[PDB]
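Visitor: Would you mind keeping the following structure in view while I ask a few things?
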Amino acid sequence: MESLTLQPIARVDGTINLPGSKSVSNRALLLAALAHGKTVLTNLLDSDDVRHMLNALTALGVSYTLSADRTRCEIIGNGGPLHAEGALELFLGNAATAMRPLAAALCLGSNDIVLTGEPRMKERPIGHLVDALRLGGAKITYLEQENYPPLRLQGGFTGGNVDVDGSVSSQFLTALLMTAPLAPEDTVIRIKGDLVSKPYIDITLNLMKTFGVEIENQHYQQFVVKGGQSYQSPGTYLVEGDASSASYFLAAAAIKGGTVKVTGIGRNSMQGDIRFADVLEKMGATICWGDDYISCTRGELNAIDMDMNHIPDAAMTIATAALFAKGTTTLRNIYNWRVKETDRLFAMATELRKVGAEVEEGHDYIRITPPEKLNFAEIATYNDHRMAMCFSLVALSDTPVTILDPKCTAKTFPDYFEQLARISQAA
Ligand SMILES: O=C(O)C1=C[C@@H](OP(=O)(O)O)[C@@H](O)[C@H](O)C1
C-alpha cells in the first residue's frame with residue numbers, strides 16, 4: 001500500500017493553472033468522434049477517466065493524435081454513430097462519464113459491444129438509463145447484476161417517447177440527450193420526477209450546441225429532440241479548466257491563505273462547480289472573479305447548513321473545510337454521494353471521525369462538528385480521487401496527515417499533490 005505523508009502547511013498563496021475539466025473533456029471527445037470534420041481540442045485533461053474514453057474511441061476505430069502532454073487532441077470525426085461488432089469489450093475503468101454516455105451512444109444502429117470496467121463500476125447503477133434506452137428501442141443485456149454494468153449493447157435505439165428517472169443521476173439524461181439527435185425518429189424525453197445534479201445538464205446542452213445541435217428544453221421536465229441530425233466539428237475548441245479540481249485550492253486559501261488564484265475558469269464558465277466559490281464566500285472567505293480566473297483570499301470561516309445538490313462533487317471539499325470552521329456544518333440533499341466512486345457519505349464520515357470530528361452520517365446528508373484540535377490519522381481513500389484531495393486539506397493545521405493510495409488522484413488530477421505543494425508556503 002503506497003502512502004504519502006503531508007507535513008503541516010503554514011500558509012498557501014499563489015496561482016494554479018487548472019488541468020482540463022473531466023466533464024467537458026469526455027463529452028467533447030465523444031461528440032468530436034461522432035461529428036463530421038476534424039476537431040482540435042486544447043486544454044484536454046490527461047487523467048485516467050479521459051484515457052479510458054480515448055482508449056474506447058481507439059478501439060472503436062476513431063483516428064486521433066495527441067500532443068506530448070496529452071492536452072491537445074486532433075480528432076478525425078467519424079461523421080456519424082460509432083460501430084463495432086463481435087461483442088468487442090470496452091473497458092472503462094471507473095469512468096462514469098465514459099460509461100453512461102457510451103452506453104447510450106452505442107445503441108444507435110446495429111452494434112454488438114460490451115461495456116465493462118473496474119469492480120466498483122459494476123456496483124454503480126445504470127438501470128435508469130437502460131430502461132430509457134429500451135423504451136426507445138434499444139436491445140441491452142445485463143451480463144451480471146441487473147441494473148449495473150457490464151452491458152451487452154446490440155443496438156436498436158430509434159427514438160420515440162422515452163421516460164427517464166432523473167432522481168439518482170443527471171448522467172442518464174445527459175447520455176440520452178447526446179444520443180437522441182442522431183436517432184432516425186424524433187425523441188421526447190420526459191423526466192419522471194426530480195432531477196438531481198441539474199447543472200451537468202447545462203454542460204451537456206452547451207457542448208451539444210458547440211457541436212451544432214440544439215433541442216427544446218421545457219423547464220428541465222421534458223426535452224424535445226428532432227431526429228436525423230448530425231454533429232459538426234466546431235474547429236478548435238478550448239476545454240475549460242476543471243472547477244471541481246479547483247475547489248481544493250480555493251478552499252485551501254479560505255482555510256490558510258493568503259490568496260490563491262486558479263486560472264482556466266472564470267465568471268462565464270459553464271461548470272456548476274464554480275458555484276463552490278459562493279459557498280466559501282458564505283463561510284467568510286473573500287472571492288474575486290475574473291474572465292479566466294477565480295481567486296479566494298482568507299477571511300474567516302463559519303459553518304454553514306446548505307442543500308448541496310447543485311455541486312455534489314465540490315461539496316465534498318466543504319466537508320473537510322468544515323474541520324476548520326466555527327460551528328457545526330451540515331451538507332444536505334446529497335444522497336447520490338452513495339453511488340459514486342465509493343459511498344462517499346460512509347467514506348467521508350468514517351475518515352472525518354479519524355481526525356477527531358464528531359459526525360452524523362445522515363441517509364442523504366452529513367453533519368460535522370469539528371474538534372478543538374485535529375489529530376493525526378492515516379486516511380483511507382476508497383479508490384476515490386476526491387477522498388485523497390479532500391483530506392489533503394487536513395495538513396493546513398498543526399498536524400501532518402498520511403494519505404493512503406495517493407495515486408488514486410490520477411482519476412481526474414494526476415499532478416494534484418505537486419500543485420498543492422506549489423502553493424504551500426512555510427512562511
Ligand atoms: O455529467 C458529469 O460530468 C458528472 C455528473 C455528476 O454525477 P451525477 O449526475 O450522478 O450526480 C458528477 O457527480 C460526476 O462526477 C460528473
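Residue numbering: from 1, along the chain as shown.
The way this entry was determined, per its header, is X-ray crystallography, 1.7 Å.
Each residue, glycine too, has its Cβ placed from N, Cα and C.
Got these off Swiss-Prot a minute ago, pasting:
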ACT_SITE  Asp313  active site, proton acceptor
BINDING   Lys22, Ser23, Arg27, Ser169, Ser170, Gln171, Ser197, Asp313, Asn336, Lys340  3-phosphoshikimate binding site
MUTAGEN   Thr97 to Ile  This mutant is sensitive to glyphosate and causes a substantial decrease in the affinity for PEP. Is insensitive to glyphosate but maintains high affinity for PEP; when associated with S-101
MUTAGEN   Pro101 to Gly  Displays a slight decrease of the affinity binding for both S3P and PEP. Decreases the binding affinity of glyphosate, reducing the potency of this inhibitor
MUTAGEN   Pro101 to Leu  Displays a 2-fold lower affinity binding for both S3P and PEP. Decreases the binding affinity of glyphosate, reducing the potency of this inhibitor
MUTAGEN   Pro101 to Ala  Displays a slight decrease of the affinity binding for both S3P and PEP. Decreases the binding affinity of glyphosate, reducing the potency of this inhibitor
MUTAGEN   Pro101 to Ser  Displays a slight decrease of the affinity binding for both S3P and PEP. Decreases the binding affinity of glyphosate, reducing the potency of this inhibitor. Is insensitive to glyphosate but maintains high affinity for PEP; when associated with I-97
MUTAGEN   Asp313 to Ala  The enolpyruvyl transfer reaction is halted after formation of the tetrahedral adduct of the substrates
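How buried are these features, and what lies next to them?
Guide: When other Cβ atoms within 10 Å of the Cβ of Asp313 (mutagenesis position) are tallied across all protein chains shown, the result is 26.
Under DSSP, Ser197 (3-phosphoshikimate binding site) is assigned to coil, being neither helix nor strand in the three-state scheme.
Proximity of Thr97 (mutagenesis position) to non-local residues of its own chain (separation of 6 or more, Cβ distance below 8 Å) is seen for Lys22, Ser23, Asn26, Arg27, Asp49, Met53, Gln171, given in sequence order. Annotation note: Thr97 (mutagenesis position) sits in a helical segment as assigned by DSSP.
All chains included, 26 other C-beta atoms sit within 10 angstroms of the C-beta of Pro101 (mutagenesis position).
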Visitor: For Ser170 (3-phosphoshikimate binding site), which residues in the same chain are close in space, meaning a Cβ under 8 Å from its Cβ, but six or more apart along the sequence?
Guide: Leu195, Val196, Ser197, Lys198, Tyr200, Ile201
Visitor: Whole-number Å only: compute the distance from the Cα of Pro101 (mutagenesis position) to the Cα of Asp313 (mutagenesis position).
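Guide: Their Cα atoms are separated by 19 Å.
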Visitor: Where ligand 1 binds, which of the recorded positions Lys22, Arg27, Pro101, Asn336 are close by, with Cβ under 6 Å?
Guide: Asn336
Visitor: How far is it from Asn336 (3-phosphoshikimate binding site) to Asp313 (mutagenesis position), counting Cα to Cα, in Å?
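Guide: It is 10 Å, counting Cα to Cα.
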Visitor: Give the maximum pairwise CA distance in Å, whole number, for the residues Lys22, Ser23, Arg27, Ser169, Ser170, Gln171, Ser197, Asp313, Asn336, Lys340 listed as binding 3-phosphoshikimate.
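Guide: This binding site's residues have a maximal Cα-Cα distance of 21 Å.
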